[PDB]
Amino acid sequence: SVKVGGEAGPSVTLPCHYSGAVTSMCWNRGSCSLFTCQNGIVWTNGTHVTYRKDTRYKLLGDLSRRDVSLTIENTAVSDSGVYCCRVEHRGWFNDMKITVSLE
C-alpha cells in the first residue's frame, strides 16, 4: 500500500504507472470511487491533461509511456488524505490507492 509524504512544504509525487493500452485517466482527491473520480482533481483525454483543479497539480512523467504520476507542488498539511489514480480502459479500469501524509 503506497504512502507518500512527510513534511508539508516540498512537492510530493504520487506514483502511478499502469498497464494495458495507453488511455485516459483521472486523479481523485479521496478514496477510490467505484465508477469514476467523484472528486476528480485531474483529468486526461488520451495523453494530455484537459482539467486540473489546482495549478499545484502536475503530471510530469511520460504520459505516452503510461506514467500518470501526480506531483503536488507547494504542499500543505491539508493536502493529506487518500488519493486514487483511476485509469479507464475499454470496459475495465485499474485503480491505485495512495495515502498522503504531510505535517
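Residues displayed in chain A correspond, in order, to Swiss-Prot positions 21-123.
Recorded method is X-ray crystallography, 1.8 Å.
The backbone N, Cα and C atoms fix where each Cβ goes, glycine too.
Taken from Swiss-Prot, the feature domain 'Ig-like V-type' covers 21-121.
Other C-beta atoms found within 10 angstroms of the C-beta of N114 (mutagenesis position) number 15, with every protein chain shown included. The mutagenesis experiment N114 to A is recorded by Swiss-Prot, whose note states: About 60% loss of Chikungunya virus entry.
For the mutagenesis result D115 to A, the note given in Swiss-Prot is About 25% loss of Chikungunya virus entry. If you take the C-beta of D115 (mutagenesis position) and look for same-chain residues 6 or more apart in sequence within under 8 angstroms, you find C52, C104, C105, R106, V107.
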